[PDB]
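K.L.:
Once you've had a glance at the structure underneath, I'll fire off some questions.
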Amino acid sequence: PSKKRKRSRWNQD
Amino acid sequence: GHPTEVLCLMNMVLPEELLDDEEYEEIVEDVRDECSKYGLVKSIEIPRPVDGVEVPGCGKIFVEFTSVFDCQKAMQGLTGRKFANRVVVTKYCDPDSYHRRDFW
């Protein structure tokens, strides 16, 4: 999973 | 509103991101692992404007699902969310036009 950028998708609920 | 088979997700990407090698591939990965968290996903198609070759409309990704069940539960959590700092609009897409690739 990923390679450079961190996982920060879907942020509201 | 009505389940079909394919799930479309827009207003969550930008050409300024789908123009780099690692950047564009980055979203493809996260989007794949995300859609494949509620069930199974046949495949995914993401625009890739060549130095701005397909910018016109760019910023709309779609995912080919396998079961409408996991599809329903899919958007039921990633709808109106925020891929980064903007709301994501999810609209059930039909396998018809989908395969037609009216976008890219």
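Using Swiss-Prot numbers, chain B covers 372-475, in order.
This entry, so its header tells us, was determined using solution NMR.
Each residue, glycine too, has its Cβ placed from N, Cα and C.
Checked Swiss-Prot, it gives:
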- B:385-466: domain 'RRM 3' (DOMAIN)
- B:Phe454 to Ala: Reduces interaction with SF1 (MUTAGEN)
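A description of the local structural setting of each listed feature is requested, covering burial, neighbours and distances.
P.N.:
Listed in sequence order, B:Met383, B:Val384 are the same-chain residues six or more apart from B:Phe454 (mutagenesis position) with CB atoms under 8 A from its CB.
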K.L.:
According to DSSP, folded down to helix, strand and coil, what is B:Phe454 (mutagenesis position)?
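P.N.:
Assignment for B:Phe454 (mutagenesis position) reads coil.
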